[PDB]
Amino acid sequence: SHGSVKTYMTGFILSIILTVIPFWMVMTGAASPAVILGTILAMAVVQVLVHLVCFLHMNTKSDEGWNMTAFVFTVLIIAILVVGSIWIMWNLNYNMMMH
Amino acid sequence: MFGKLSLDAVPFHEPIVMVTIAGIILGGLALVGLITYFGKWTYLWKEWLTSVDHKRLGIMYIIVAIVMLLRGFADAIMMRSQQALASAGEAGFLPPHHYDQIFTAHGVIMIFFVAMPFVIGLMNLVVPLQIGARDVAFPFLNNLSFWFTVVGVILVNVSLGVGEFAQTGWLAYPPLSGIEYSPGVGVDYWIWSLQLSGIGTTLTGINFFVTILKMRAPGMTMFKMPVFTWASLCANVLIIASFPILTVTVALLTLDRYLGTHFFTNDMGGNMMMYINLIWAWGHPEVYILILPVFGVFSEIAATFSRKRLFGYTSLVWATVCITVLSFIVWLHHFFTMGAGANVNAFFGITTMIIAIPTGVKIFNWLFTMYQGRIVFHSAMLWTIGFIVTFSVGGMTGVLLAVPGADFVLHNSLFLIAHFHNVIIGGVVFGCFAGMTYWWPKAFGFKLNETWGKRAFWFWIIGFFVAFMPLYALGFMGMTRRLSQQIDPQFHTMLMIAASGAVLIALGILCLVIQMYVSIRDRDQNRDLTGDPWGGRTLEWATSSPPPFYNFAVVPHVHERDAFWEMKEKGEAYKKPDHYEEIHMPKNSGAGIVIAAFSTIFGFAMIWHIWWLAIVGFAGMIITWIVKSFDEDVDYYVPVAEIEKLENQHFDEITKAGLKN
Amino acid sequence: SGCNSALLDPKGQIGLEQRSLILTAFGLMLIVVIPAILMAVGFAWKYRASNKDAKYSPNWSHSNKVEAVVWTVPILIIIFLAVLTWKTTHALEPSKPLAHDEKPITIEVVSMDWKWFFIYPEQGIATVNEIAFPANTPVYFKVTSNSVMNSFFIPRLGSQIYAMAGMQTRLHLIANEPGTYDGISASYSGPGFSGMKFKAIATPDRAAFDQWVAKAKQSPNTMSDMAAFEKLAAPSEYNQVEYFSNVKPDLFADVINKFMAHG
Amino acid sequence: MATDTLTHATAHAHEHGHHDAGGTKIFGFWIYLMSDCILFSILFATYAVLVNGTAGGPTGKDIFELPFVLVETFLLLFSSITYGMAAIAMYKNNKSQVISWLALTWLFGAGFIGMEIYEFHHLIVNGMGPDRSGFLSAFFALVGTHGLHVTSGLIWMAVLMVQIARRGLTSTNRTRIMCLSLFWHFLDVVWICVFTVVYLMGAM
Ligand code: HEO
Ligand SMILES: CCCCCCCC/C=C/CCCCCCCC(=O)O[C@@H](COC(=O)CCCCCCCCCCCCCCC)COP(=O)([O-])OCC[N+](C)(C)C
Ligand SMILES: CCCCCCCC/C=C/CCCCCCCC(=O)O[C@@H](COC(=O)CCCCCCCCCCCCCCC)COP(=O)([O-])OCC[N+](C)(C)C
Ligand code: HEM
Ligand SMILES: [Cu+2]
């Protein structure tokens with residue numbers, strides 16, 4: 001019983017907030033694109049961490065720290081793969097236009 | 001189930017009178033076949049095919065690796081003789097529509113179904129024995145992954161027998177692989193073989209990661225594990241982190257060829273460069289999936305056959321982990337010639353040299369392990385020194401390839417061919433034969449014949465050098481890969497020399513087969529009767545030869561790196577405990593075979609556009625999975641009476657040898 | 001080594017620079033690889049089991065000075081080779097124009113199924129499987145493909161560059177010496193990849209190059225429009241040198257726009 | 001935190017004292033989910049590369065109805081919190097709250113899948129399938145791979161509900177509900193990344 005009902009409900013309310021506010025900022029266009037886009041990426045990141053903490057019960061000692069580690073190594077691989085693939089493909093697409 | 005009765009058919013035989021041997025002694029290994037050993041013998045179904053035991057599944061992975069090595073080596077001989085004839089001014093015996101199929105199939109068969117199963121079977125043999133585990137974490141998953149690898153082997157063999165495999169190179173670069181320029185079914189054969197074998201490989205990687213982390217013996221910390229265990233852990237990390245990329249990339253090629261989509265299709269917003277990026281993002285961790293457990297074997301073999309503790313354990317372990325993280329930031333070096341302009345090319349060249357550093361730490365650690373020590377020249381020892389020399393040569397040629405300025409003239413030449421053949425043959429294949437020689441008594445209870453192993457090693461190393469130094473010279477002369485017809489005559493003599501080199505390797509492979517046969521006909525005069533034939537430092541040699549199926553009746557307590565050596569030093573090795581508790585053990589299941597057969601059905605129906613039957617096969621996999629999930633008697637207890645019998649037989653042989661405490 | 005091969009004896013400035021860096025990298029790696037192989041055979045022979053008069057310390061398994069040295073020397077060789085990698089990767093970038101007082105000759109390269117198609121825009125001619133240019137003059141290749149990925153390669157002159165359909169790569173080359181250099185596709189493209197193979201002629205002077213252009217204007221066949229292009233782009237093998245005298249003025253853009261077509 | 005050379009038993013910390021545990025299988029499913037994270041990340045990188053490959057057809061702003069995506073996101077988030085309430089039952093034992101909460105979870109998940117199927121059918125019928133453009137191909141690949149994962153979770157949930165109804169809350173069903181908890185919560189995490197990267201940025 002790692003999770004209580006209260007932990008899940010606070011994660012639920014936080015997820016409702018972190019979903020309704022970026023949707024509202026995009027459907028109305030209240031800010032300008034930059035401080036919309038940075039806001040929705042920030043709120044997505046912190047909502048992902050809220051889902052990991054509240055719904056997955058994720059902690060530094062769960063299986064000798066091997067969950068956290070596996071996840072930190074996995075996030076490092078996702079960062080390298082996605083960010084590198086975007087960087088390689090942007091440099092390539094710049095170098096293939098009809099200069 | 002109940003009457004499989006299934007065997008395979010002979011691939012082919014060609015007559016060539018080039019230098020009167022390539023095409024004749026190529027047939028001398030093509031005719032190596034055997035008659036039925038009673039297909040679905042009831043012993044064979046119960047004890048081997050449904051077996052969830054890791055030792056038997058490992059043996060079976062190697063058997064598959066040796067058979068596919070024979071087949072793909074026959075393909076390599078035909079390629080080499082065709083290249084030699086086509087540079088002499090004759091139309092050879094191989095048209096381009098056969099030759100292109102042959103190198104695509106041969107590279108696929110080599111990489112996946114020779115290089116992958118041998119190293120994965122070695123981990124299945126000796127990793128749970130090295131960590132003091134009775135079996136792996138997920139035994140049924142191990143059996144299922146074996147059978148997925150077998151499904152991929154079956155798909156490629158049927159495609160080659162029919163004459164319809166992909167004609168695009170072994171990685172199927174995208175515009176050519178597209179449904180537009182390859183309308184035939186061979187790319188689908190490639191696609192579904194790599195899908196099913198990649199699912200199997202991903203399951204193996206997950207299974208060994210959990211097995212190494214969760215089930216080692218008490219007292220074995222992380223820095224008291226054997227080096228081959230560390231290397232296996234690291235290669236399985238790479239398997240887990242890289243084979244999803246292969247799965248997604250070949251699934252995207254599948255959607256391009258089946259649904260008419262536009263991921264890499266050159267005209268409607270597609271980008272073929274995204275496939276090349278993703279396929280090499282998979283493919284360069286594949287490199288170190290191949291080379292890491294081999295590095296582990298070489299550390300183990302050097303330590304045991306130098307009669308000396310391995311030099312610099314912590315530095316070599318950190319070098320393994322350094323290679324393990326670094327392998328993921330280097331993959332653009334396969335495409336320097338594509339056109340990222342000098343910033344990205346410079347970055348990836350630097351990181352490839354950063355790869356080159358801890359490999360040198362590995363090499364010099366193996367040298368200074370040998371810096372003292374009574375070095376006995378076993379077969380596996382000769383494989384180790386030949387690896388050090390050969391892999392040093394191959395590694396310096398690859399660091400030469402790592403420079404983008406040097407790669408702009410050496411990309412896709414035979415210099416690159418001679419590189420990867422240098423490092424794979426030397427590192428991976430020498431590690432294959434070294435590990436097989438090293439752990440054959442632990443696999444079967446008797447040693448391999450020594451002199452035939454020496455002969456096989458000498459033919460392998462000399463014939464490798466004669467086969468692939470001319471390809472270095474040829475790459476400097478400007479000859480590119482995958483050339484088949486009307487080859488320029490200035491290449492010819494070098495190609496001729498390379499032809500001779502291939503012949504010599506044939507002899508070594510022949511020697512290998514001869515060695516195995518001799519080793520089986522002389523079982524009784526060459527068994528070891530203890531679990532410790534060479535000496536030995538890690539606790540897989542604390543068992544008998546072969547191990548009991550339950551693998552350490554009493555799980556050892558470790559206290560120290562190289563636990564078996566420090567139990568043989570201060571004398572508490574071969575200690576008989578008073579009582580044995582019950583041992584929990586899973587049962588043999590045929591459900592891996594059924595899921596595999598349904599995947600075979602699904603893959604074949606997906607290749608031949610049956611649509612239905614592909615549904616039946618996919619549903620057969622899902623329903624068999626669910627029905628297997630409904631079963632409850634998945635385990636059994638071996639009684640203490642059968643444990644006492646086996647462990648008493650072991651201790652009778654130990655006290656007959658002359659060791660008591 | 002001392003080969004007369006296309007890479008150890010190159011005839012272009014780019015190829016000479018690549019030969020210099022190949023030899024420099026090769027020697028820098030020999031510094032660390034040759035002692036490794038020599039100690040492999042020497043440590044194998046010297047510390048035999050049968051050799052009684054050796055030291056035999058079986059328990060020695062860690063040192064600080066040996067560990068420091070075997071870390072140190074790969075680090076330093078990789079630092080020097082990495083610095084040279086940085087400078088030479090920025091220097092020999094294929095898209096970078098060559099520092100030369102002569103103005104370059106622009107040649108447009110299209111990889112047809114199994115043939116090489118060439119357009120001279122400011123000369124207004126086309127060739128199959130042959131290019132010519134004056135020696136000691138910078139040459140600007142605008143390279144694309146028509147079907148699948150290839151790799152334009154004159155090994156005696158310089159670098160590879162990929163030829164990909166719907167997109168334009170660019171290469172800068174020069175020949176330091178008149179002659180005839182074999183060029184190839186260096187990326188496999190299908191049944192006919194062995195045949196797609198051309199000649200580059202470095203004429204001794206501009207007057208010989210203008211004579212080769214004037215020979216191409218005597219060709220009866222013209223590449224006037226896209227219909228002649230798709231007639232020539234039908235798949236074929238081992239095709240001979242042929243010339244075209246009239247070329248649609250922006251054919252290269254049209255071939256790339258075939259794949260960037262919107263609607 | 002000590003080194004005990006003399007503790008020669010198989011003593012481990014209590015946790016109801018069985019020491020034939022399902023935590024190995026939970027850890028194995030966690031490692032598989034990291035592999036499937038890498039799978040989804042490769043699809044995300046493909047979508048990021050191919051997003052402007054609207055060949056002559058629609059863009060993301062031309063296509064994405066943000067209210068409908070909002071209802072999709074609410075449905076799958078409700079499924080995540082109801083499965084979280086299912087794991088509060090087990091741990092308090094008391095089956096038939098497990099079955100009720102997984103049933104409500106299954107209806108929420110079948111809602112999410114059914115509106116995804118509605119959008120896929122609406123796109124394919126209007127000539128806007130994956131074969132239209134590279135952007136549409138990447139959109140269909142990323143979203144439909146998430147949909148196939150949610151679908152496979154739905155079959156797994158129904159099979160598990162049948163097994164709980166038959167055999168009760170056994171020790172096998174413990175590790176099975178925890179594995180599917182990992183899978184389902186991870187799927188909601190992946191969808192959070194999906195509507196941020198694909199839908200919100202696309203309809204900007
Ligand atoms: C499992 C086999 C294997 C191994 C071990 C390696 C190891 C390396 N790979 Fe080779 N790779 C392998 C498998 C391949 N790589 C390839 C292609 C390839 C290319 C392509 C170039 C091109 O596009 O033409 C480059 C640059 C490299 C780099 C390297 C480097 C730098 C190492 C180094 O890690 C080697 C390290 C060893 C060394 C360096 C020698 C030991 C001595 C030392 C270390 C002393 C110190 C020296 C220095 C520090 C320089 N790999 C291809 C091509 C696939 C295809 O063609 O389709 C394959 C199959
Ligand atoms: C089939 C189609 C689908 C595809 C499925 C693919 C997998 C198929 C797997 C099939 C596996 C089953 C065959 C091998 C079993 C040997 C052990 C055994 O059973 O005990 C035997 C005792 O010992 C012997 O008689 C021989 C023992 C060593 C044989 C090694 C053979 C493989 C060597 C290669 C390298 C191995 C790895 C090395 C790793 C270091 C019992 O006798 P037997 O076995 O009945 O007789 C064998 C015949 N023989 C006497 C002439 C030899
Ligand atoms: C771009 C490319 C995309 C590719 C990916 C696409 C999506 C891929 C999605 C993959 C996710 C699904 C995998 C996880 C399933 C559970 C595994 C598990 O740990 O078992 C747990 C319980 O498991 C069970 O109770 C059995 C599983 C139920 C049936 C699952 C049907 C899935 C259908 C679709 C299948 C994939 C369809 C793929 C279609 C392409 C614990 O196991 P256990 O308690 O030890 O005992 C279980 C019994 N067993 C031993 C028999 C297991
Ligand atoms: C004696 C052993 C071998 C010989 C003689 C041999 C020979 C060849 C030859 C001639 C080629 C084609 C080169 C060209 O393009 O001109 C080739 C390609 C290749 N070989 Fe081998 N090979 C051998 C062993 C291996 C092994 C053990 C592997 C293990 C992975 C391997 C992997 C490959 C790969 C990946 C390719 C490239 C396939 C492609 O071009 O698409 N080879 N080999
Ligand atoms: Cu590489």
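According to its header, the structure was obtained by electron microscopy, 2.8 Å.
Backbone N, Cα and C atoms are what each Cβ position is placed from, and that goes for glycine too.
With a cut-off of 8 Å between CB atoms and residues at least 6 apart in sequence, the same chain places B:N124, B:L125, B:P128, B:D135, B:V136, B:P139, B:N142 near B:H54 (mutagenesis position), listed in sequence order. According to Swiss-Prot, the mutagenesis experiment B:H54 to A carries this note: 50% quinol oxidase activity.
Quoted from Swiss-Prot, the note on the mutagenesis of B:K55 to Q is: No effect. Applying an 8 A CB threshold to same-chain residues 6+ apart, the list for B:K55 (mutagenesis position) reads B:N124, B:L125, B:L129, B:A443, B:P546, B:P547, B:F549, B:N551. Annotation note: B:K55 (mutagenesis position) sits in a helical segment as assigned by DSSP.
B:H98 (mutagenesis position) falls within a helix when secondary structure is assigned with DSSP. Sequence-distant contacts of B:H98 (mutagenesis position), defined as residues of its own chain at least six apart whose C-beta falls under 8 angstroms from its C-beta, comprise B:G163. Summarising the annotation, Swiss-Prot assigns ubiquinone-8 binding site to B:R71, B:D75, B:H98.
According to Swiss-Prot, the mutagenesis experiment B:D75 to H carries the annotation: No quinol oxidase activity, altered binding of a semiquinone intermediate at the QH site. Cβ neighbours within 10 Å of B:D75 (mutagenesis position), excluding its own Cβ and spanning all shown chains: 20.
In Swiss-Prot, the entry for mutagenesis B:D75 to E states: Very similar to wild-type. The structure shown retains the original residue.
For B:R80 (mutagenesis position), applying a Cβ distance below 8 Å and a minimum sequence separation of six or more within one chain yields B:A22, B:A467, B:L495, B:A498, B:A499, B:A502. Under DSSP, B:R80 (mutagenesis position) is assigned to a helix (H, G or I) in the three-state scheme. Listed in Swiss-Prot is the mutagenesis experiment B:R80 to Q, annotated as follows: Abolishes quinol oxidase activity.
According to Swiss-Prot, the mutagenesis experiment B:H98 to F carries this note: About 1% quinol oxidase activity.
In three-state terms derived from DSSP, B:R481 (heme b binding site) belongs to neither a helical nor a strand segment and is classed as coil. Residues near B:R481 (heme b binding site) in space but far in sequence (CB under 8 A, at least 6 apart, same chain), listed by position: B:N412, B:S413, B:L414, B:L416, B:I417. What Swiss-Prot records for B:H106, B:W170, B:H421, B:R481, B:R482 is heme b binding site, and it gives experimental evidence as the kind of evidence.
When Cβ atoms from all protein chains are considered, those within 10 Å of B:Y173 (mutagenesis position) total 20, not counting its own. Annotation of the mutagenesis experiment B:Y173 to F in Swiss-Prot: No effect.
Quoted from Swiss-Prot for the published mutagenesis B:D188 to N: No effect. In the three-state DSSP reading, B:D188 (mutagenesis position) counts as helix.
Sequence-distant contacts (6 or more apart, same chain, Cβ under 8 Å) of B:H284 (mutagenesis position) comprise B:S327, B:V330, B:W331, B:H333, B:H334. Under DSSP, B:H284 (mutagenesis position) is assigned to a helix (H, G or I) in the three-state scheme. For the mutagenesis of B:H284 to A, Swiss-Prot gives this note: 1% quinol oxidase activity, loss of heme o. The structure shown keeps the original residue.
Summarising the annotation, Swiss-Prot assigns Cu(2+) binding site to B:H284, B:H333, B:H334. Following the DSSP three-state reduction, the secondary structure of B:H334 (Cu(2+) binding site) is helix.
In sequence order, B:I111, B:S242 are the residues of the chain that are 6 or more apart from B:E286 (mutagenesis position) and have a CB within less than 8 Å of its CB. One mutagenesis experiment catalogued in Swiss-Prot, B:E286 to Q or D, is accompanied by this note: Great decrease in quinol oxidase activity.
Counting only residues at least six positions away in the same chain, the Cβ atoms of B:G394, B:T397, B:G398, B:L401 sit under 8 Å from the Cβ of B:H419 (mutagenesis position). For the recorded site, B:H419 (mutagenesis position), the DSSP three-state label reads helix. Under the heading Fe(II)-heme o binding site, Swiss-Prot lists B:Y288, B:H411, B:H419.
Under its mutagenesis entries, Swiss-Prot includes B:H333 to A with the note: 2% quinol oxidase activity, loss of Cu(B).
Record note (Swiss-Prot), mutagenesis B:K362 to Q: Abolishes quinol oxidase activity, 100-fold decrease in heme b-to-heme o electron transfer. The unchanged residue is displayed. If you draw a 10 Å sphere around the CB of B:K362 (mutagenesis position), it holds 25 other CB atoms from the protein chains shown.
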Short-range mutagenesis positions relative to chain C, from B:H54, B:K55, B:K362, B:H419, with Cβ separation under 8 Å: none
Listed binding-site residues (B:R71, B:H421), ranked by Cβ neighbours within 10 Å, top entry: B:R71
Where the C-beta lies under 6 angstroms from ligand 1, the matching recorded positions among B:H54, B:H106, B:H333, B:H334, B:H421, B:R481: B:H333, B:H334
Nearest of the binding-site residues (B:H106, B:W170, B:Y288, B:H421) to B:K362 (mutagenesis position), judged by Cα-Cα distance: B:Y288
Additional residues around Cu(2+), ordered along the sequence, whose Cβ is within 8 Å of the centroid of B:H284, B:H333, B:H334: B:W280, B:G283, B:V330, B:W331, B:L332, B:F335, B:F348, B:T352
Nearest recorded site to B:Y288 (Fe(II)-heme o binding site) by CA-CA distance, among recorded positions B:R71, B:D75, B:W170, B:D188: B:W170
Among B:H106, B:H333, B:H411, which are recorded positions, the residue with the most C-beta atoms within 10 angstroms of its C-beta: B:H411
Cα-Cα distance, maximum over B:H106, B:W170, B:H421, B:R481, B:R482, record's heme b binders, Å: 14
Residues within 8 Å of the B:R71, B:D75, B:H98 Cβ centre (excluding the ubiquinone-8 site residues themselves): B:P11, B:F12, B:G72, B:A74, B:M78, B:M79, B:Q101, B:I102, B:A105, B:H106, B:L160
Integer Cα-Cα distance in angstrom, B:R482 (heme b binding site) to B:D75 (mutagenesis position): 14
Most crowded position, judged by CB atoms within 10 A, among B:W170, B:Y288 as binding-site residues: B:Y288
